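Peer 1: Before I ask anything, let me first share the structure, which is written out below as structure tokens.
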Amino acid sequence: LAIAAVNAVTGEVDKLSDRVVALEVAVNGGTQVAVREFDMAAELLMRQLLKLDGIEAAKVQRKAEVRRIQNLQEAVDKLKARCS
């Protein structure tokens, strides 16, 4: 069912959301964060987007999750840029 599938993505995006904050905290505290951290986070967010793309829905929460992902992607870009 679509509902379960969207919920599954949400759970994964939650984990990624926590990870993004952790990366921001590391940078804020002056640690040199490897570029792969930002790129892996971006990649995993993209994979979640693909999963949502394939969910035929439920459509409201799906669209909500897409927006959440786009926001996280922007946050990651900003971190990466800050460390470039």
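If you go along the chain as it appears here, the first residue is 1 and each next one adds 1.
A Cβ is built for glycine as well, from the same backbone N, Cα and C atoms used for every other residue.
As annotated in Swiss-Prot:
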MUTAGEN   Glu43 to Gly (Swiss-Prot position 179)  Abolishes interaction with HSP70-1
MUTAGEN   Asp53 to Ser (Swiss-Prot position 189)  Abolishes interaction with HSP70-1
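Where in this structure would I find these features, and how exposed are they?
Peer 2: Classification of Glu43 (mutagenesis position) by DSSP places it within a helix.
Listed in sequence order, the residues of the same chain lying 6 or more apart from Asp53 (mutagenesis position) and placing their CB within less than 8 Å of its CB: none are present.
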Peer 1: Could you tell me the whole-number distance in angstrom separating the Cα atoms of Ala57 and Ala58, on either side of the 3 residues that were not modelled?
Peer 2: 5
Peer 1: Counting across all protein chains present, how many other Cβ atoms fall within 10 Å of the Cβ of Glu43 (mutagenesis position)?
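Peer 2: The answer is 11.
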